[PDB]
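Engineer: If you scroll down you'll find the structure; I have some questions about it.
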Amino acid sequence: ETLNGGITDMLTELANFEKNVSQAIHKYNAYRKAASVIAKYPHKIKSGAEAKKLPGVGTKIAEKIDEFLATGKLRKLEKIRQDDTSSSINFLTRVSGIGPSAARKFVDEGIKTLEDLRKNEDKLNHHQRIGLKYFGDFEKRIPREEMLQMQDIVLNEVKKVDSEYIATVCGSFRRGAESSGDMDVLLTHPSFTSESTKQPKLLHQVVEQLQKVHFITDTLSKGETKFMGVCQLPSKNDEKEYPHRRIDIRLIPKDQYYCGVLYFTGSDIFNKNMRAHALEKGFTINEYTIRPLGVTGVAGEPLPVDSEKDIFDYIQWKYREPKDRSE
DNA sequence: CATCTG
DNA sequence: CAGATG
Ligand code: NA
Ligand code: NA
């Protein structure tokens, strides 16, 4: 956690690069189990050889570890942090809509900057465009004080469209968090479930209302169950307009809301322990359901859940306020 | 995993 | 349809 930190960090720089710049998914994955294990390792790694002793740790990595321990640096790491091509890819990738793949294409075409991008707006797709247009707003965190106003609007409009909708704002926002990166709404309706064959309108109507009143400004991607967009809190009395914020809305069959809701609220850590505990308690849990574990190895059958309560209950646990869902 | 692009 | 992005 701090004993093999530099090592784990270097390995991470390395892994990322294989994957983003080179195409090296193997190598890339290589660096990763490595950091994973050295990370778990209980002592202070004093040499390559020592590491090498670990699984995932081979000779090449061992080698690297040596030089890093030998000197506060690594040449290769040093070489890469300079390299403009590598840098460009890390940068372009920052735009919503640009993954490594595209980052490579553009670079090879000479687009390496924001400006490059603007000049070449023709080569970018809709998502990518939006991403470019709101590069700044997109990188800005979302303070809870805004978050509450957003939630305030969303929930109100949903209610108006149908009294039966149930919306929830998951994420860190839900666990306390002073700021967040984006708005995540989980949505369901009684008239939508596991069996029930579809109901796209269910999601389209809300999206539409949100646009009606102007809260939603652009569409990144709109499916029949998942909407990805951009929204904005109406600028008050002109002098201070708000940043453009990322937002997602997803329809869920009512028969698996809370597991979803549970799940999305996190944290990853909370999940895990919760998950692991479930298991002890003779249970299974994933994003959509909780199932009674048979003994034959495994088994299933969705347990019936009416709230996040039913869940804990199941695994016989202490109902946790979202704030304390931390770890 | 769901959506988009080409 | 494969392949990309989130
Ligand atoms: Na990106
Ligand atoms: Na292939």
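We're sticking with Swiss-Prot numbering for chain A, so the shown stretch reads 9-335, in order.
So this one's X-ray crystallography, 2.7 Å, going by the header.
Cβ atoms are placed via backbone N, Cα and C, with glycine included.
According to Swiss-Prot, the protein carries these features:
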MUTAGEN   A:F25 to W  No effect on 5'-dRP lyase activity. Decreased ssDNA binding
MUTAGEN   A:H34 to G  Decreased 5'-dRP lyase activity. Decreased ssDNA binding
MUTAGEN   A:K35 to A  Decreased 5'-dRP lyase activity. Decreased ssDNA binding. Loss of 5'-dRP lyase activity; when associated with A-68 and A-72. Decreased ssDNA binding; when associated with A-68 and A-72. No effect on structure shown by circular dichroism
MUTAGEN   A:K60 to A  Decreased 5'-dRP lyase activity. Decreased ssDNA binding
BINDING   A:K60, A:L62, A:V65  Na(+) 1 binding site
MUTAGEN   A:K68 to A  No effect on 5'-dRP lyase activity. Decreased ssDNA binding. Loss of 5'-dRP lyase activity; when associated with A-35 and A-72. Decreased ssDNA binding; when associated with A-35 and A-72. No effect on structure shown by circular dichroism
MUTAGEN   A:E71 to Q  No effect on 5'-dRP lyase activity. No effect on structure shown by circular dichroism. No effect on ssDNA binding
MUTAGEN   A:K81 to R  Abolishes ubiquitination; when associated with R-41 and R-61
BINDING   A:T101, A:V103, A:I106  K(+) 2 binding site
BINDING   A:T101, A:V103, A:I106  Na(+) 2 binding site
BINDING   A:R149, A:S180, A:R183, A:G189, A:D190  dATP binding site
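How buried are these features, and what lies next to them?
Structural biologist: A sphere of 10 angstroms centred on the C-beta of A:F25 (mutagenesis position) encloses 22 other C-beta atoms. According to DSSP, A:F25 (mutagenesis position) is assigned to a helical segment.
Secondary structure at A:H34 (mutagenesis position), as computed by DSSP, is helix. The Cβ of A:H34 (mutagenesis position) has 9 other Cβ atoms within 10 Å, all protein chains considered.
The Cβ of A:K60 (mutagenesis position) has 17 neighbouring Cβ atoms from other residues within 10 Å, across all protein chains displayed.
Same-chain residues at least 6 positions away in sequence with a Cβ under 8 Å from that of A:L62 (Na(+) 1 binding site) are, in sequence order, A:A42, A:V45, A:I46, A:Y49. In the three-state DSSP assignment, the secondary structure recorded for A:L62 (Na(+) 1 binding site) is coil.
The DSSP secondary structure for A:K68 (mutagenesis position) is helix.
Over all protein chains present, the Cβ of A:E71 (mutagenesis position) has 13 other Cβ atoms lying within 10 Å.
All protein chains considered, the CB of A:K81 (mutagenesis position) has 11 other CB atoms within 10 Å.
Neighbour density for A:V103 (K(+) 2 binding site): within 10 A of its CB lie 24 other CB atoms from the protein chains shown.
In the three-state DSSP scheme, A:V103 (K(+) 2 binding site) falls into the coil class.
DSSP assigns A:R183 (dATP binding site) to a helix.
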Engineer: In terms of DSSP three-state secondary structure, what is the assignment for A:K81 (mutagenesis position)?
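Structural biologist: The residue in question, A:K81 (mutagenesis position), is coil (DSSP, three-state).
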Engineer: If you count the other Cβ atoms within 10 Å of each Cβ, which of the binding-site residues A:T101, A:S180 comes out on top?
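Structural biologist: Of the binding-site residues A:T101, A:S180, the highest Cβ count within 10 Å belongs to A:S180.
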Engineer: Output: those recorded positions from A:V65, A:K81, A:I106, A:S180 whose CB lies less than 6 Å from an atom of ligand 1, in sequence order; none if no residue fits.
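Structural biologist: The recorded positions passing the 6 Å Cβ test are A:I106.
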Engineer: Would you mind reading off the Cα separation of A:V65 (Na(+) 1 binding site) from A:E71 (mutagenesis position), to the nearest angstrom?
Structural biologist: 10
Engineer: Can you give me the same-chain residues 6 or more apart in sequence from A:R183 (dATP binding site) with a CB-CB distance under 8 Å?
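Structural biologist: Listed in sequence order, they are A:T273, A:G274, A:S275, A:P330, A:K331, A:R333, A:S334.
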